[PDB]
Amino acid sequence: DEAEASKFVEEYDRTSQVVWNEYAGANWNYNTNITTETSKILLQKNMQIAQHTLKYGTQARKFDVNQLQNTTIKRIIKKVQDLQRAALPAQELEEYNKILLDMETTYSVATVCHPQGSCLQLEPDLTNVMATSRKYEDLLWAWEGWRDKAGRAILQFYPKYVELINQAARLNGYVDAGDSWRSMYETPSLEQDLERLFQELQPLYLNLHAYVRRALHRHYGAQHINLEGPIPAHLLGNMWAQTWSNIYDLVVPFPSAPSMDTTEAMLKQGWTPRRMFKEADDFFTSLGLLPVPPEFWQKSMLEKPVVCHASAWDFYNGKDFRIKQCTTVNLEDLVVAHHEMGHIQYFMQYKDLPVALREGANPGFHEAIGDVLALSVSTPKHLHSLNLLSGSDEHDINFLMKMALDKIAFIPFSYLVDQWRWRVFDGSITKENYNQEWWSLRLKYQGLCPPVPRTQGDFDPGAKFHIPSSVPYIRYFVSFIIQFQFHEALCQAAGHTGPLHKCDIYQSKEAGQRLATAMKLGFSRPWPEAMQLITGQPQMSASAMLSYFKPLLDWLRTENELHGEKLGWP
Ligand SMILES: *[C@@H]1O[C@H](CO[C@@H]2O[C@@H](C)[C@@H](O)[C@@H](O)[C@@H]2O)[C@@H](O[C@@H]2O[C@H](CO)[C@@H](O)[C@H](O)[C@H]2NC(C)=O)[C@H](O)[C@H]1NC(C)=O
Ligand SMILES: CC(=O)N[C@H]1[C@H](O[C@H]2[C@H](O)[C@@H](CO)OC[C@H]2O)O[C@H](CO)[C@@H](O)[C@@H]1O
Ligand SMILES: O=C(O)c1cn(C2CC2)c2cc(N3CCNCC3)c(F)cc2c1=O
Ligand SMILES: O=C(O)c1cn(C2CC2)c2cc(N3CCNCC3)c(F)cc2c1=O
Ligand SMILES: C[C@H](NC(=O)O)C(=O)O
Ligand SMILES: [Cl-]
Ligand SMILES: [Cl-]
Ligand SMILES: [Zn+2]
């Protein structure tokens, strides 16, 4: 009966708001102010939210969605039918929540120590080393140490985690946890669509890889780089080799072009974490999008004073939104600040929907918003207007190369993480083979090799945040494809003509309008609709990303040919 379904979702909304807000508060308070007491308040709230999820989920499952007419109420009820972990029996729920905590804590407190010397944390110490050291042995110390200390220590938890996340999935009508995660896209063709998108980016990635490999051969020596092989995984300027832009200085196409180091300029001109978020906020409002409320500035944690990994927080009351980031003053982190502020923008845009529909059109959309703005921020024009820099085709290629080292290098990495996890969850990778299958994919997709042979008890996936924190990853792959589609469309709405990479949407109210109407849908409609509102068509497409990078593909092709490069590796 329609009226009874309608009433049921009104009640679910009122009560979810209250319970989720209380849970979010306790999760914040442990993420920022670890305390035995904040971790104890967190443990209580886990029990509260489970009980509410079990209560309304059991009620939701009594309705026959097949016979409901109103499509909103049908959709909401369908979501509430999925209890997630609250479907578990009590013992197993307890054990699962404790495993998640233990894994997340283990990762966040791990350190890598010199004997009779200092102990280094991932952020900022080890990331700095991976970004700035140009010495094979120093990079290897950090790369291997982080795996020895974080990765190996997550292993004891992972099999039971898999058992329990899968058990919950099956109790909610899925075959395993990857199935449940894939379901968030509501796209039966998802695996093949993504495969196709990846395949389209292979020429650009293989040409970037070959060019970077040649430059590493020049710096690290012929004895350490095989011009026909995979690249050692510790040399790309980043702990996971997921973005390569910190080795720009080793691969600059045209050295004779001046670029100012923005880090020096940011530091010397008195930039702070606070100032970095004010610039992000100011860009959103330039587009006519919403400012973050006064409360955001009061309650956010914008520096290390904790779980440091950058994250945006909805407190499910339509007024309180926060970022938690251990911000360092540099351009890499200004982009991370923009990313996080696009999550906040989304929260604010869909804040008046029912709480069950307060998500992105799909998870990739949530990830893409901030990155779209950052694309304009990162342009040489934009950096100059911020006083962080002082024409030529040589400048163009240099800029494209910088952008490519992040955006194109990330494509195979972002694709492979959940390829691994889907096969763990479906049972085709058992714990005996976790690590070998990870490295098979690191070779197949990224063309990387481990600098030190892996050994019994290694668990390199565990050294990447998203694995112990149980955060799906395919969202980031989708993000990097679709953010270029949004840029293309917003630039076209902004009246930009000429090379897409020269576009800066700063101050375009027209661009901000396309984004706002789509964000306002939250999760109320199939995501193709939001895709079409923004772009004029309903598909995920690598066309826009290829269009952005076309000058670089052509440059890289001619350069690799000149040196007789053999693209790929065995
Ligand atoms: C199908 O139902 C939605 C939801 O209606 C709201 O939620 C119900 C549970 C109940 O509380 C209703 O009184 C609410 O209206 C309808 O959506 C809304 O429509 C109103 C005006 O028509 C609009 O102002 C709201 O923003 C809409 N909210 C949404 C989309 O969540 C919807 O119109 C119903 N379908 C039709 C057209 O009959
Ligand atoms: C903040 C708020 O009150 N929003 C509600 C929402 O109600 C209305 C809202 O009054 C108007 C204007 O703000 O916009 C259309 C509706 O969304 O109702 C939601 C339940 O459907 C509730 O979650 C939300 O907090
Ligand atoms: O008991 C339950 O069913 C749930 C409990 N929790 C407790 C709060 C940890 C959840 C937490 C979720 N997230 C926390 C915010 N970031 C990631 C997602 C979630 F999506 C679902 C659930 C439940 O279903
Ligand atoms: O921010 C948070 O803490 C939560 C966020 N989410 C939403 C997903 C982002 C949740 C979703 C839950 N669901 C239960 C199962 N069916 C609907 C989804 C949940 F129980 C708890 C939470 C949170 O605590
Ligand atoms: C891309 C992803 N970003 C984020 O988690 O905020 C990562 O950092 O691996
Ligand atoms: Cl690794
Ligand atoms: Cl996802
Ligand atoms: Zn994000």
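Note that chain A is numbered according to Swiss-Prot, with residues 645-949, 955-1039, 1043-1222 shown in order.
When the header is checked for method, it gives X-ray crystallography, 1.9 Å.
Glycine residues also receive a Cβ, built from the backbone N, Cα and C atoms like all the rest.
Annotation comment: Swiss-Prot describes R791, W1090, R1094 as chloride 2 binding site. Take the CB of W1090 (chloride 2 binding site) and look out to 10 A: across all protein chains shown you find 25 other CB atoms.
Taken from Swiss-Prot, the feature chloride 3 binding site applies to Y829, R1127. Sequence-distant contacts of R1127 (mutagenesis position), defined by Cβ-Cβ distance under 8 angstroms and a gap of at least six in the same chain, are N1011, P1012, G1013, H1015, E1016. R1127 (mutagenesis position) falls within a helix when secondary structure is assigned with DSSP.
For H988, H992, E1016, the entry in Swiss-Prot reads Zn(2+) 2 binding site, with the evidence type experimental evidence. Non-local contacts of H988 (Zn(2+) 2 binding site) by the CB criterion (under 8 A, 6+ apart in sequence, same chain) comprise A959, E1016, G1019, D1020, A1023.
Taking a C-beta cut-off of under 8 Å and a sequence gap of six or more, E989 (mutagenesis position) has these contacts in its own chain: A959, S960, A961, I972, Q974, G1019. Listed in Swiss-Prot as a mutagenesis experiment, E989 to D is described as follows: Abolished peptidase activity, leading to increased levels of amyloid-beta; when associated with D-391.
For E1016 to D, Swiss-Prot lists a mutagenesis experiment annotated as follows: Strongly decreased dipeptidyl carboxypeptidase activity; when associated with 390-K--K-394.
The DSSP secondary structure for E1016 (mutagenesis position) is helix. According to Swiss-Prot, the mutagenesis experiment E1016 to V carries this note: Abolished dipeptidyl carboxypeptidase activity; when associated with 390-K--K-394.
For the mutagenesis result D1020 to E or A, the note given in Swiss-Prot is Decreased dipeptidyl carboxypeptidase activity; when associated with 390-K--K-394. The Cβ of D1020 (mutagenesis position) has 24 other Cβ atoms within 10 Å, all protein chains considered.
Under the three-state DSSP scheme, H1118 (active site, proton donor 2) falls in the coil class. Taken from Swiss-Prot, the feature active site, proton donor 2 covers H1118.
Under the heading of mutagenesis, Swiss-Prot lists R1127 to Q and annotates it as follows: Abolished dependence to chloride, leading to reduced peptidyl dipeptidase activity.
Compute the center of the Cβ atoms of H988, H992, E1016, which mark the site for Zn(2+) 2; besides them, the chain residues with Cβ within 8 Å of that center are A961, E989, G991, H1015, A1017, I1018, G1019, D1020, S1131.
Of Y829, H992, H1118, all annotated as recorded positions, the residue with the shortest Cα distance to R1094 (chloride 2 binding site) is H1118. Take the CB of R791 (chloride 2 binding site) and look out to 10 A: across all protein chains shown you find 24 other CB atoms. Gap in the deposited chain: 3 residues are missing between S1039 and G1043, whose Cα atoms are separated by 12 Å. Once the 5 unmodelled residues between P949 and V955 are set aside, the endpoints remain 9 angstrom apart, Cα to Cα. The number of other CB atoms found within 10 A of the CB of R1094 (chloride 2 binding site), across every protein chain shown, is 22. A Cα-Cα distance of 17 Å separates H992 (Zn(2+) 2 binding site) from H1118 (active site, proton donor 2). When the recorded positions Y829, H992, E1016, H1118 are compared by the number of other C-beta atoms lying within 10 angstroms of their own C-beta, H1118 comes out lowest.
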